[PDB]
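Reviewing the structure listed below.
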Amino acid sequence: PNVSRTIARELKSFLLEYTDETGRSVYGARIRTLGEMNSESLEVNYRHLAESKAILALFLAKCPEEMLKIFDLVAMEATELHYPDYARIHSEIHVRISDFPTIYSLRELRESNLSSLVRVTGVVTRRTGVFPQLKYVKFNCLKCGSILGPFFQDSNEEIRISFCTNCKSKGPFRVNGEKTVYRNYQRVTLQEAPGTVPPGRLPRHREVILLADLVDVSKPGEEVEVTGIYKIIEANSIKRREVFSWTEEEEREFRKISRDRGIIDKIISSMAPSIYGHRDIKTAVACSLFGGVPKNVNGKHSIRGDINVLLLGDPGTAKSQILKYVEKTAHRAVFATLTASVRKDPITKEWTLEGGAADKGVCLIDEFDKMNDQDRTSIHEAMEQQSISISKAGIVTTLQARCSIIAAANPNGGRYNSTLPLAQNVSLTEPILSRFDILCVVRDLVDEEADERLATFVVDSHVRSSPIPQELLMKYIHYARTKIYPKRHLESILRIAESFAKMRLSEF
Amino acid sequence: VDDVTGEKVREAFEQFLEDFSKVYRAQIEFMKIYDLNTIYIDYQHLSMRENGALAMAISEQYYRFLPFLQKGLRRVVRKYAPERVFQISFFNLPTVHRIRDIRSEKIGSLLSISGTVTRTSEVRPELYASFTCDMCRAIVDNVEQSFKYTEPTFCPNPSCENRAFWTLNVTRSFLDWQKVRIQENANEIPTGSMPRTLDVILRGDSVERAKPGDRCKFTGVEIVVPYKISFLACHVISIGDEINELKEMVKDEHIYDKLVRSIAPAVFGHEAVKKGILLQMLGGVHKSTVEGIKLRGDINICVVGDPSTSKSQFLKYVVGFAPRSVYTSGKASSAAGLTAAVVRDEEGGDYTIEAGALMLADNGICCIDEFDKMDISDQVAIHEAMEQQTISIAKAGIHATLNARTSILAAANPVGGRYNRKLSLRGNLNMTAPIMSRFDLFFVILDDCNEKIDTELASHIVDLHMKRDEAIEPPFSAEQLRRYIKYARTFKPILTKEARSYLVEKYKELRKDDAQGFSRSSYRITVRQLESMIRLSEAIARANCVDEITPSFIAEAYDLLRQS
Amino acid sequence: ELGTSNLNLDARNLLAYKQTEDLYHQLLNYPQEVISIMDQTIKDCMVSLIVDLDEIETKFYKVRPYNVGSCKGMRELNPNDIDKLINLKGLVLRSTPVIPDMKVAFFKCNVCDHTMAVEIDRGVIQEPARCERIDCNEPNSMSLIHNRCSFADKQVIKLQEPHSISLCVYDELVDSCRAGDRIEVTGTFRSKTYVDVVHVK
């Protein structure tokens, strides 16, 4: 249409007039930074042109595929009159549409959101990169000396053609390498985050396409915000910076609850509603989930702000129910049973490297003594320092591993064997035990007291078909862990004291 | 002849949908907010108009009347309400047809097919698609979808050298499509015949509602595939003097004593094994919580002892009597062989997941013979299936988890075969502690030379070897026992306070035997044995059909735990 | 009265009868013509017994002859025995899925709203290049739709007679014969060679 010609000259006049702060045109600085550093990514906020012209925002929300045919052309024209001979090195320059107001979820992706712009949150997995998958398929025939016509490759499923231009044969058709063109590929499977999924439901997952240089800038196992078009999502912009959150009406009552009558013990009694228990497991559990603060001196000497606890005792007691309760309770809690290696993939014998994992979350390990060499060394590296390196399949990336570790184990033989130390009891050695600051251990109770309480509570749980409530407690965890910062055994007790000060919500 | 009949049947269907305010108008008013358009119309509610004659005429020409029905539905939602896909589903047919009664006289008609799902495929985007020509910029939007999807017969500009061929596009058009495998049920297979299976296609939002390994009932249209006779379903559901005998059998007092000797009439002796097998069949409450998590309310039974015994006979009885019973040999299994096997790129298509022995026959007895010759992978898969009630399968990019509730009948043997008394159960069973756990009851059988019961056993063996003797005659048949099992299954009893007050003292009395033990003791006692006797209490409450349990019936379960 | 249109006929009774010795020696060489004329004569003698006519005027009845003597399987089946009745005793091993066969052909046009129905003539479909000349002229505008076509059941069954013969059953006899039974079968030997079953036992 010729209507794009009156659209083009409108935004060509817009880029030379946007002066929002102190009369300065920021687009000239943006075009000189993309021209001097040879970049192809141009940044445009949605609010700027939306305040300028809402019809362009309506056209971008309705038909972004035809709206993107004007943007790249006017950006290359602005770069060509601002910089001479820029077309010799870079032929096309794309744009990055950011600041989308209506952030959607993965469960709200419906048929009405087709062929439109959408900003969705998620977690990235399955990293396969820099592969030129087919976009125009041709076929060599062996029964005749001809070729098949051009067929557009449907990106979700392969196409089988039996008819050829000369006859009707039974012979197979092969891919012609002299005519087939391949477009780039960034096949990433994105998933919904577990910290905002409703209870009872399962998190969905989609496939995202990444093209024209934004490959390997994303970190697997982290929260991400992607703005793209919906058709399979074709991402335009990625953001590695980022429904159950704190409000203004709930934040005043949290300080009012934290000020009166010693809430540390109430949080401890609110930790285990299913059983009576004892405070030694839940005190370590609450101080590990609430955590401490990470501090550095002049950019170096990074201390670990997480607390890794280790549970031990006979297998008849409860050790998995506490982590099963904290998997639902705490935010970004991952229950595993975190390594980066080259692994086989069954579809067409594919080869890729799977990176490790919850960067701010808590990972829960059950049956710690029953593992191999790779998952022991990876957790020892993540317990020693806070990063996991990937050095395979053509990629080298050192990712952040600042996660808390809650591990549960069993001794060799069932019995704890109290007339021997823990180093002779467990099969583990001392430097893997030194990363765990708190080592909680239970024992067997023969007496009338435990028999009077445990059996009565478990029969009260079966005969039926004061503390802080669960919702306020899980909202208080996210409210205290994201706003305040109150200023090896010595490092551990300072972390436990600052974690108790974090739970007490004090200034120091 | 149906070109003028289609508008009349469209007018009749829209008159049926317009004159009834049936619950259809409020159903459209409810889906107005969500815009899914995957409606459900009952065939029993449609069978009253035109004395059923409107239903009989639609019932044979369903594929020839389907766009007229969707056009009438589109016109009534266009007039009663202001990106448009539609799915009309029919359900609740009065006749249930098998897979062996499908003929070619019902091609194109609607049909109700019941059976069991064997395999499931991945979801795929179906076409339903602008076509560009390589000579000019012409475009078309009227697309065909079943067959001949590449050649449209018209262009907007007829001046061309070749009006036949075009080129497809992937940009301007596309939803979920699935192909599953249905098979003949085990109770309606002919004598000597094979359980013939068939592939059924499914579209709309009827996909991912069918769980693999369950009895299912579909309603759809018989469509031929180049030929083969496939099926298209639109509705999915998870299906699956008598009271004078039942009320007479619940009023007496000696029912349980005939029940423990009538659950296995071919086996001489072993009343404890028969007690655990009879109490294994029916469980207790699994949702006994206030937090929101389901618990293990099932009974796990494991039999051990010396070889050449009659312990496999129970194994051959359960599977010949219980309808919800899957038997495996153990050695002819794996991790994927027991739960979910996968095909690997066969017949041109992608991977397909076939259902194994696990997750089949829910709330029934899965019986595994030779439990100790299995590998480590299937035993940790059994432990992962027993730690949590759901099971997760992560393969080819897709992740799928499902509910499972089965009771394990594990037949094991020692490392040397002969059971020696001088050591514990752990070193003789030869399996690790977490897979040795979550087992409610262990049955150890030892044999020796005791002539008085041995001569009776050998006489029973030689008296059984004849044409249908009364030597294995039970006091009552299985005819009332099946409905008694079902009547006790839908009972749901509730424990009492006096039983709990006696139970805490009984747990203290059972744990007092651990003190100065290593004589009349072979294993540890913790919360798991307490949970086993708690689960056996509601099972004996259901077997005696009492709503409120007394501790005297839990005393027999305490004696059963003391006998093991 | 019960609606069973099938008639089981014993050929041995036609053999011992005083008047029909010329009929038993005529149906062993030409079964396709005598079955087609027996379908008319059985309807004629049934309406002679009648003289219920609202349904038997359009109903069809057939004849299944099985009482014939034994033979030496497929080894004695020489080329002078083509299109003759034959009997095989053995066991079936494999039952294929049901394949459809066209009985009438549908022909939908792209223009002028005229559809054409035609019938099969023992294997060939007469495709009309013409387009019903009372209506408008078109040289090649014609299509074929498979979903509106009428089909009949067909099935190839493996039989162990040792030789493996591929027999083929048709409509109203499908899913009656399957692997596992000692089956006596009889029909017409055709020509790769096969046997078109007239009866199973």
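If you go along the chain as it appears here, the first residue is 1 and each next one adds 1.
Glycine residues also receive a Cβ, built from the backbone N, Cα and C atoms like all the rest.
Annotation comment: Swiss-Prot describes B:255-462 as domain 'MCM'. The ATP binding site annotation in Swiss-Prot covers B:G305, B:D306, B:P307, B:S308, B:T309, B:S310, B:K311, B:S312. Looking at Swiss-Prot, the entry for mutagenesis of B:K311 to A (Swiss-Prot position 581) says: Loss of MCM2-7 complex helicase activity.
In this structure, the binding-site residues B:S308, B:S310, B:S312 were compared by how many other Cβ atoms lie within 10 Å of their Cβ, and the smallest count belongs to B:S308. Recorded residues B:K311 (mutagenesis position) and B:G305 (ATP binding site) have their alpha carbons 9 Å apart, per Cα-Cα distance. For the binding-site residues shown (B:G305, B:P307), fewest C-beta neighbours within 10 angstroms: B:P307. Here B:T309 (ATP binding site) comes close to B:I445, B:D447: these same-chain residues lie at least six apart in sequence, with C-beta atoms under 8 angstroms from its C-beta. Remark: of the recorded positions B:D306, B:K311, the most isolated position is B:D306 (fewest other Cβ atoms within 10 Å of its Cβ).
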